[PDB]
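These notes concern the structure reproduced below.
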Amino acid sequence: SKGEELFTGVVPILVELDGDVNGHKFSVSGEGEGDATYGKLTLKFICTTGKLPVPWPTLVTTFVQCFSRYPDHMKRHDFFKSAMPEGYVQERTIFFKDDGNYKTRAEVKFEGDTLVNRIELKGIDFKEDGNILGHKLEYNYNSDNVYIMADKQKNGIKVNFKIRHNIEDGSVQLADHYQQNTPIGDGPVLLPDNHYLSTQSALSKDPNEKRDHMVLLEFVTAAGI
């Protein structure tokens, strides 16, 4: 499509988030690069305001699905790159079961040769000593497919999926994601048939980094068609 050509090589990525969860305000800056040819993302996030007041794993999905590898036979279904470079708005509600919710509004677009994800996050109705504000989640990440359908009325897409965060006691903290993406430009975009993204994420730490941070390595492939 349009932006598909913008992703044939390695693209630098910047992520900027401002958050407020139950009145706890924080900002995060991330940098890395993506290589959509391999569905590959490498990112490092730093909390610039001090200690992150929620667990890092709960922000992975908020912190650029244009880097997904769409198989050649599935190229007409790749909404995300088709909206580039002008980009898209990505909005979610993330419901943490028996706890609060995040609402996020993000704009994903090129600034020059750099793909930028700018996010505002608002979290409300969290429990003071629940799994999120009480930091009871393991620093790890599992799988789960991301389901995408057309929203042929907002000329965008609707995405739904579940994340299961691991609680330190061996249980699971469900995070139900509801997502909508809509192009920023007027340009034509690709409205896909139903399909899913297969995702894998690995979380790590930089041994030399003394700020609160997360290193993220992810691989994403479109499938289901």
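Residues displayed in chain A correspond, in order, to Swiss-Prot positions 2-64, 68-229.
So how was this one determined? The header says X-ray crystallography, 1.4 Å.
For all residues, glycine too, the Cβ spot is worked out from N, Cα and C.
So that you can see what the record holds, here are the features copied from Swiss-Prot:
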- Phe64 to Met: In RSGFP4; increases fluorescence and shifts the major exitation peak to 489-490 nm; when associated with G-65 and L-69 (MUTAGEN)
- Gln69 to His: In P4; leads to no detectable fluorescence. In mut2.2; shifts fluorescence lifetime from 3.03 to 1.94 ns; when associated with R-30 and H-145. In mut3.3; shifts fluorescence lifetime from 3.03 to 1.88 ns; when associated with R-30; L-46 and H-145 (MUTAGEN)
- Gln69 to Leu: In RSGFP4; increases fluorescence and shifts the major exitation peak to 489-490 nm; when associated with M-64 and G-65 (MUTAGEN)
- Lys79 to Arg: In Topaz; shifts the major emission and exitation peak up to 20 nm; when associated with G-65; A-72 and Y-203 (MUTAGEN)
- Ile128 to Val: In EBFP2.0; shifts the excitation and emission spectra to shorter wavelengths and increases quantum yields compared to BFP; when associated with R-30; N-39; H-66; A-72; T-105; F-145; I-150; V-155; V-171; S-198; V-206 and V-224 (MUTAGEN)
- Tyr145 to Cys: In mut1.9; shifts fluorescence lifetime from 3.03 to 2.74 ns (MUTAGEN)
- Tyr145 to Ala: In Cerulean; leads to improved quantum yield, a higher extinction coefficient and is 2.5-fold brighter than ECFP; when associated with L-64; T-65; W-66; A-72; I-146; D-148; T-153 and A-163 (MUTAGEN)
- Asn149 to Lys: Increases fluorescence at warmer temperatures such as 37 degrees Celsius. In Esmerald; leads to brighter fluorescence; when associated with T-65; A-72; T-153 and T-167. In VisGreen; leads to brighter fluorescence; when associated with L-64; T-65; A-72 and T-167 (MUTAGEN)
- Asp155 to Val: In EBFP2.0; shifts the excitation and emission spectra to shorter wavelengths and increases quantum yields compared to BFP; when associated with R-30; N-39; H-66; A-72; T-105; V-128; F-145; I-150; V-171; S-198; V-206 and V-224 (MUTAGEN)
- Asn198 to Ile: In mut2.1; shifts fluorescence lifetime from 3.03 to 2.50 ns; when associated with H-145 and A-176 (MUTAGEN)
- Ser202 to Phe: In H9; increases fluorescence at 395 nm excitation; when associated with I-203 (MUTAGEN)
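This view paints the features noted in Swiss-Prot onto the structure.
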| residue | record | DSSP class |
| --- | --- | --- |
| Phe64 | mutagenesis position | coil |
| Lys79 | mutagenesis position | helix |
| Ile128 | mutagenesis position | strand |
| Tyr145 | mutagenesis position | coil |
| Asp155 | mutagenesis position | strand |
| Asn198 | mutagenesis position | coil |
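Other C-beta atoms found within 10 angstroms of the C-beta of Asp155 (mutagenesis position) number 16, with every protein chain shown included.
Here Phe64 (mutagenesis position) comes close to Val16, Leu18, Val29, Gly31, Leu44, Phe46, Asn121, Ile123, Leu220: these same-chain residues lie at least six apart in sequence, with C-beta atoms under 8 angstroms from its C-beta.
The candidate set comprises the mutagenesis positions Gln69, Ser202. Of these, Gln69 has the most other Cβ atoms within 10 Å. Ranked by CA distance from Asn198 (mutagenesis position), the mutagenesis positions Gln69, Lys79, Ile128 have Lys79 at the top as the closest.
In sequence order, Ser2, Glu5 are the residues of the chain that are 6 or more apart from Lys79 (mutagenesis position) and have a CB within less than 8 Å of its CB. The Cβ of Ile128 (mutagenesis position) has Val22, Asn23, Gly104, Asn105, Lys107 as same-chain neighbours under 8 Å, each 6 or more residues away in sequence. Looking only at the mutagenesis positions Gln69, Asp155, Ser202, the one with its C-alpha closest to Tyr145 (mutagenesis position) is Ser202.
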